[PDB]
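Asks: Pasting a structure here, questions to come.
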Amino acid sequence: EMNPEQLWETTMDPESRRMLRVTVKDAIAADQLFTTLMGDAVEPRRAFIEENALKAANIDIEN
DNA sequence: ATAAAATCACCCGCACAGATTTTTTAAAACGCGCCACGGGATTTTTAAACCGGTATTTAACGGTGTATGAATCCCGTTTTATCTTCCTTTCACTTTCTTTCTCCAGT
C-alpha cells in the first residue's frame, strides 16, 4: 500500500533508518519460554496467557 | 487487450479412529530321574457251542395315494487368462567446476 520512495526513505535508507539487533541473555530461560509458548501442550500456554494478560494489569501501586 | 471458466499451502483446540511399540504370558523344549506298567510263566474258572424241543415274530405279497428326482432356466461367485505400470539400472550426453597456459601492460 506504500509508494516505493516512501518505503525507501522510511525504512531502507541507511542514513534515516532505525533497527534492532537480536541478542541472547540467558540460554536456560529462552528454551523454557520457547517450549511454553510454541509447544504442543495447551495448559501451560493457557496459564501463561491468563497470568500475564488477565492479571498483572490492575496495578495497585498508583505511584 | 477485453472476455469465459477454474486451482492450492499454512495457523489456531479438540475429539476420535487407526497404526506402531513395549510388556507380559502361556506353550513348547531340554536334562535328569525313578517306579508303573507290561512281558513271561504258572493255576483257575466260565462263555459259548451243542443236543433236544416249543412258541412266537418277521418278511414277502397284494392295493391306493401321494412326495420327490431329474430336467430346465436363470443369476450372483470365484478362477483364470490378460492387459498396463513404477522402480532398478546403466549409459552416452551434457553441463559445470578446477587447474593451467599464455598475453600483456607497466616499470
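Our numbering is plain: 1 for the first residue shown, then up by one each step along the chain.
The deposited model was determined using electron microscopy, 2.3 Å.
Using the three backbone atoms N, Cα and C, a Cβ is placed for every residue, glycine included.
Heads up, here are the entries from Swiss-Prot:
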type    : residues                            : note
VARIANT : A:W8 to R (Swiss-Prot position 751) : In microcin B17 resistant mutant
Asks: Provide the three-state secondary structure of A:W8 (variant position) computed with DSSP.
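Replies: The residue in question, A:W8 (variant position), is helix (DSSP, three-state).
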Asks: Looking at Cβ-Cβ distances, which residues of the chain lie under 8 angstroms from A:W8 (variant position) while being 6 or more apart from it?
Replies: none
